[PDB]
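Q: Below are the structure tokens for one structure; questions will follow.
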Amino acid sequence: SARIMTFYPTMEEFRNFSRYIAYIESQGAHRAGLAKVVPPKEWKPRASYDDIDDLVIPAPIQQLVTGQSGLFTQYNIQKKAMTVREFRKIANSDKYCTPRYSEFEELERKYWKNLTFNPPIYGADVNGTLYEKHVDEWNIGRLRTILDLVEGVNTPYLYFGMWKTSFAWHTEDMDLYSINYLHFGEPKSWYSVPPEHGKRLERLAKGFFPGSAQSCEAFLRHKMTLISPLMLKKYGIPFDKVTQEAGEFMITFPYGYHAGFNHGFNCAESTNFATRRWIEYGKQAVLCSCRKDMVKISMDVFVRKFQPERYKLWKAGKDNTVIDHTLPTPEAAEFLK
Ligand SMILES: CCN(/C=C/N(C)C)C(=O)CNCc1cc(C(=O)O)ccn1
Ligand SMILES: [Mn+2]
Ligand code: NI
Ligand code: NI
Ligand code: NI
Ligand SMILES: [Zn+2]
């Protein structure tokens, strides 16, 4: 019922990013916590990707995974800087390349069977964009949403993947939205838990990692926790799967938990953004308490501007607004009339 939806905008619908986000929420896409958007055929953010071999990945991370029975922890070892060419050569070498497979279910099995072995290298969190400066549609480098009121939380990031590189279970910083475009290469597969069931995932994680839970009120934000779909099935956490191919966007929604992995050599671009609906999520976000360095946004400017009637109430710790995860963002009103 809160399944992942896929959308196919026309060029005319595609041009206005925020308006289209409001549209898909009016269709209920936010309930799954994750949605796919396939852009029009004619649209490309870049003419060619042949000129980026010399691009530098300053801090590649080797992903060491420890665990068993569908529960794992992922550790980052920073490696020496390398170029995209060097990273590609490693990614496609026999040691690291994608194994043979027919259906996705086979590759998924191989992933969950082999994720503690032969730890791969992920060129993640690279500042940059691969959009040509003139592309005005869904330009992840400059989406100009109300998040701009805040390198940063609204600046673009590149992810150079190879087979079996992973992203762990998490919501975004300050439970923001996120946008992910797969520029090229092999697919990226996603898992998602509906926001309305998010705390059931937290409760389970808390039960399996009580030490981590004791040391931090939001340890999932460390992005170290991997949990297999079989474990989610066993413990009755609802979830959905989707595979993202080259040329496709993924949107994650506030408090939408997601995780996944790359199929082989690929490149993705991502940033965070906001709608008016996010503001309440941002006020109520449970943040990492154990590291000084984590991302924290002052919500004052947002409450003053878009919730002036509640500002003094909120600042006195008495705003008891309860979030209804099923409600679309106010901007979606025009599609419901
Ligand atoms: C908005 C981009 N961003 C970066 C925040 N800091 C720069 C780390 C993220 O952390 C988004 N969340 C992690 C993530 C990573 C992947 C992935 O590596 O593909 C997919 C989905 N989500
Ligand atoms: Mn994410
Ligand atoms: Ni290339
Ligand atoms: Ni090294
Ligand atoms: Ni523990
Ligand atoms: Zn923490």
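Since chain A takes its numbers from Swiss-Prot, the residues it shows come out as 11-160, 169-355.
Method reported for this entry: X-ray crystallography, 2.4 Å.
Heads up, the Cβ atoms here are built off N, Cα and C, so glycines get one too.
So Swiss-Prot lists these for the protein:
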BINDING   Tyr132, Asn198, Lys206, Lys241  2-oxoglutarate binding site
BINDING   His188, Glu190, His276  Fe cation binding site
BINDING   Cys234, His240, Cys306, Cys308  Zn(2+) binding site
DOMAIN    14-56  domain 'JmjN'
MUTAGEN   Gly133 to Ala  Abolishes histone demethylase activity; when associated with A-138
MUTAGEN   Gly138 to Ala  Abolishes histone demethylase activity; when associated with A-138
MUTAGEN   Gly170 to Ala  Abolishes histone demethylase activity; when associated with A-165
MUTAGEN   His188 to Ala  Abolishes histone demethylase activity without affecting ability to bind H4K20me2
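Each of the listed features needs to be described in terms of its position in the shown structure.
A: Its Cβ taken as reference, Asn198 (2-oxoglutarate binding site) is surrounded by 23 other Cβ atoms within 10 Å in the chains shown. Reduced to three states, the DSSP call for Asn198 (2-oxoglutarate binding site) is strand.
Other C-beta atoms found within 10 angstroms of the C-beta of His188 (mutagenesis position) number 18, with every protein chain shown included. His188 (mutagenesis position) carries a strand DSSP state (E or B).
Following the DSSP three-state reduction, the secondary structure of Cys308 (Zn(2+) binding site) is coil. If you draw a 10 Å sphere around the CB of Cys308 (Zn(2+) binding site), it holds 13 other CB atoms from the protein chains shown.
Counting only same-chain residues 6+ beyond the ends of the domain 'JmjN' (14-56), those with a CB under 8 A from a CB of the stretch are 140-142, 145-149, 153, 155, 195, 199, 201, 208, 210-214, 216, 258-260, 262, 265-276, 293, 295, 343-344, 346-347, 349-350, 352-354.
Under the DSSP three-state reduction, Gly133 (mutagenesis position) is assigned to strand.
Every protein chain considered, the tally of other Cβ atoms within 10 Å of the Cβ of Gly138 (mutagenesis position) stands at 16.
In the three-state DSSP scheme, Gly170 (mutagenesis position) is classed as coil. Neighbour count (other Cβ atoms within 10 Å of the Cβ, all protein chains): 12 for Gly170 (mutagenesis position).
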Q: Provide the three-state DSSP residue tally for the domain 'JmjN' (14-56): helix first, then strand, then coil.
A: 17 helix, 7 strand, 19 coil
Q: How many Å separate the Cα atoms of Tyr132 (2-oxoglutarate binding site) and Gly138 (mutagenesis position)?
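A: Cα of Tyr132 (2-oxoglutarate binding site) to Cα of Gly138 (mutagenesis position) measures 16 Å after rounding.
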Q: Which secondary structure state does DSSP assign to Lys206 (2-oxoglutarate binding site), in the simple three-class scheme?
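A: Going by the DSSP assignment, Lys206 (2-oxoglutarate binding site) falls within a strand, counted as strand.
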Q: Out of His188, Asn198, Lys206, point to the one nearest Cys234 (Zn(2+) binding site) in space (Cα versus Cα); all of them are recorded positions in the record.
A: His188
Q: Rounded to a whole number, what is the CA to CA span in angstrom between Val160 and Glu169 on either side of 8 missing residues?
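A: Between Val160 and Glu169, the Cα atoms are separated by 12 Å.
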